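Colleague: Quick one: structure below, then a few questions.
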Number of protein chains: 2
Amino acid sequence: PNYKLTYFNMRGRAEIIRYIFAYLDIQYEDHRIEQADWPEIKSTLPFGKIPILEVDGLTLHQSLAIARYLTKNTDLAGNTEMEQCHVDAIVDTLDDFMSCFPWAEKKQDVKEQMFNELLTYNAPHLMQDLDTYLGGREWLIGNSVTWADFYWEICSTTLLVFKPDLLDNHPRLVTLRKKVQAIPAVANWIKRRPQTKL
Amino acid sequence: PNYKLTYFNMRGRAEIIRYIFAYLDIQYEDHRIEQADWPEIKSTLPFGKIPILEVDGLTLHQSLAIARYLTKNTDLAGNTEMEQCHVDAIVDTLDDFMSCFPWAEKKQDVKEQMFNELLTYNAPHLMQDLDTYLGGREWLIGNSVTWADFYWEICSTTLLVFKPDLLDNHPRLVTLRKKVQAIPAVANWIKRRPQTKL
Ligand SMILES: O=C(Nc1ccc(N2CCCC2=O)cc1)c1cnc(-c2ccccn2)nc1
Ligand SMILES: O=C(Nc1ccc(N2CCCC2=O)cc1)c1cnc(-c2ccccn2)nc1
Ligand SMILES: N[C@@H](CCC(=O)N[C@@H](CS)C(=O)NCC(=O)O)C(=O)O
Ligand SMILES: N[C@@H](CCC(=O)N[C@@H](CS)C(=O)NCC(=O)O)C(=O)O
Ligand SMILES: [Mg+2]
């Protein structure tokens, strides 16, 4: 297909889509807009949010909807219907956490202390739950890498920016990050992508 | 399999799963717990959250991951892979809004103010986007009912409790509600379920 992904110049909620394209060796236009471009683009989007993915003249939206679409019938999906559910549920558990952060929020009275509350008190419970869920296994679900592993690495990267001691009590969770980053297609993308904070 | 759904005695995040079981005429145990039971239940859960669905002794979590799993290979899924992506995208757009609300906020005055603000300043943009998306079509995606239509009815039922005039400018969204509510298996569940505020 002719794929055009639109997002800010940011990893953000588009990065999961970028990893999937890289891993699958799928070519695409990685369209990154400026903040001053946004207002006029927003009017044309179905629900006024990005990322959007244009597929052969058709517009898809919602990052995880698009990610699931792209990984259907690939080796990233989960090997049984039940394991597909586990993949979706890990992604949604991580997304629920990331979506609690006031990313847009201006007021840095609340924004900072809301961040620091989420990072100091809640992140460790999540980390302990992910660690326990992973146990001694190589990947989060099944016997091979899934896009949930990708999302863990993507989500944990942004979290480690603000709380660099996040994984100090969880070596097994660090190892999983490194495992993902070492997949040649992923490594290649990580090496050549725009360096951005978020 | 044998299914056991655990949630509070509330529609909440479990109701999408309960609609799907009703529509598919699948028997399940509807386990509803009290607050008092919460700490004991929680200790068993993978990520500290309900609903969970136990399936032949194995636990699934995340309401939307579970609903997707249950609708797979059914007429509620979306008739093609692109329609399935649209189903997912509409569901996540609804869920993103519902997740903004401070459901568990202890301070009543702060809770009511945030609800009122979200419903007054934010909801109308979503309702207009959904109306535009639906246009004159019968259902949100494709030519037959999907679990996206279910989730619209379920979400809009709870929002209308707090903002009765929510849909006064959008009769086509009311009509969609009525059509879901008129499906015989869903109508039966609606008539029979425990009556709870939320
Ligand atoms: O920074 C984000 N979003 C963002 C920033 C700014 C603004 N606007 C534009 C200019 C000023 C402003 O407030 C709007 C949205 C963000 C970045 N990563 C993630 C994210 C999600 C999931 C997983 C990982 N990462 N989520 C959100
Ligand atoms: O009221 C909700 N949740 C809720 C309340 C209370 C508590 N308890 C636990 C211990 C203390 C406490 O506060 C936990 C959860 C709720 C209700 N509807 C929805 C919801 C989401 C999506 C679609 C439809 N409906 N989401 C959440
Ligand atoms: N759950 C959606 C979130 C989409 C979303 O809210 N995106 C933000 C940027 S990270 C946005 O476009 N905001 C635009 C606005 O509200 O003006 C997804 O994952 O795609
Ligand atoms: N996105 C998740 C949310 C899970 C969640 O947080 N559920 C709430 C109940 S609505 C919970 O378990 N809360 C415990 C508490 O607030 O004390 C899902 O759809 O299942
Ligand atoms: Mg979500």
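Note that chain A carries Swiss-Prot numbering, so the residues on display, from first to last, are 2-199.
Determined by X-ray crystallography, 1.7 Å, according to the entry header.
Heads up, the Cβ atoms here are built off N, Cα and C, so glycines get one too.
Okay, these came from Swiss-Prot:
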type    : residues                                                              : note
DOMAIN  : A:2-79                                                                : domain 'GST N-terminal'
BINDING : A:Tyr8, A:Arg14, A:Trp39, A:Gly49, A:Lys50, A:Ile51, A:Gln63, A:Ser64 : glutathione binding site
DOMAIN  : A:81-199                                                              : domain 'GST C-terminal'
MUTAGEN : A:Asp93 to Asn                                                        : Loss of activation by calcium or magnesium ions
MUTAGEN : A:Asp96 to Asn                                                        : Increases PGD2 synthesis. Loss of activation by calcium or magnesium ions
MUTAGEN : A:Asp97 to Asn                                                        : Reduces PGD2 synthesis by 99%. Loss of activation by calcium or magnesium ions
Colleague: Under 8 Å Cβ-Cβ to anything in chain B: which of these recorded positions pass, A:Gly49, A:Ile51, A:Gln63, A:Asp93, A:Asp96?
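Modeller: In terms of proximity to chain B, the recorded positions that count are A:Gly49, A:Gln63, A:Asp93, given in sequence order.
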Colleague: Using only the residues recorded as binding glutathione (A:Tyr8, A:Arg14, A:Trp39, A:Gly49, A:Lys50, A:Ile51, A:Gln63, A:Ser64), report the maximum Cα-Cα distance in Å, whole number please.
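Modeller: Per the listed residues, the maximum Cα distance equals 18 Å.
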Colleague: For A:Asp97 (mutagenesis position) and A:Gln63 (glutathione binding site), what Cα-Cα distance in Å is obtained after rounding to a whole number?
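Modeller: Checking the Cα atoms of A:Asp97 (mutagenesis position) and A:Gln63 (glutathione binding site) gives a distance of 14 Å.
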Colleague: Through the lens of DSSP with three states only, how would you label A:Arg14 (glutathione binding site)?
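Modeller: Where A:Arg14 (glutathione binding site) sits, the three-state DSSP reduction gives coil.
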Colleague: Roughly how many Å lie between the Cα atoms of A:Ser64 (glutathione binding site) and A:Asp96 (mutagenesis position), rounded to a whole value?
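Modeller: About 10 Å separates the two Cα atoms.
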Colleague: List nothing but the one residue from A:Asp93, A:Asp96, A:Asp97 whose Cβ has the fewest other Cβ atoms within 10 Å; the candidates are the mutagenesis positions.
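Modeller: Among the mutagenesis positions A:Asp93, A:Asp96, A:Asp97, the lowest count of other Cβ atoms within 10 Å belongs to A:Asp97.
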Colleague: Please report the number of other Cβ atoms within 10 Å of the Cβ of A:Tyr8 (glutathione binding site).
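Modeller: A count of 21.
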Colleague: From the Cα of A:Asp96 (mutagenesis position) across to the Cα of A:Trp39 (glutathione binding site), what is the distance in angstrom?
Modeller: 24
Colleague: Compile a sequence-ordered list of residues in the same chain as A:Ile51 (glutathione binding site), six or more apart from it, whose Cβ lies below 8 A from its Cβ; state 'none' when nothing qualifies.
Modeller: A:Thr7, A:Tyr8, A:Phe9, A:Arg14, A:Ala15, A:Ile34, A:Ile42, A:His62
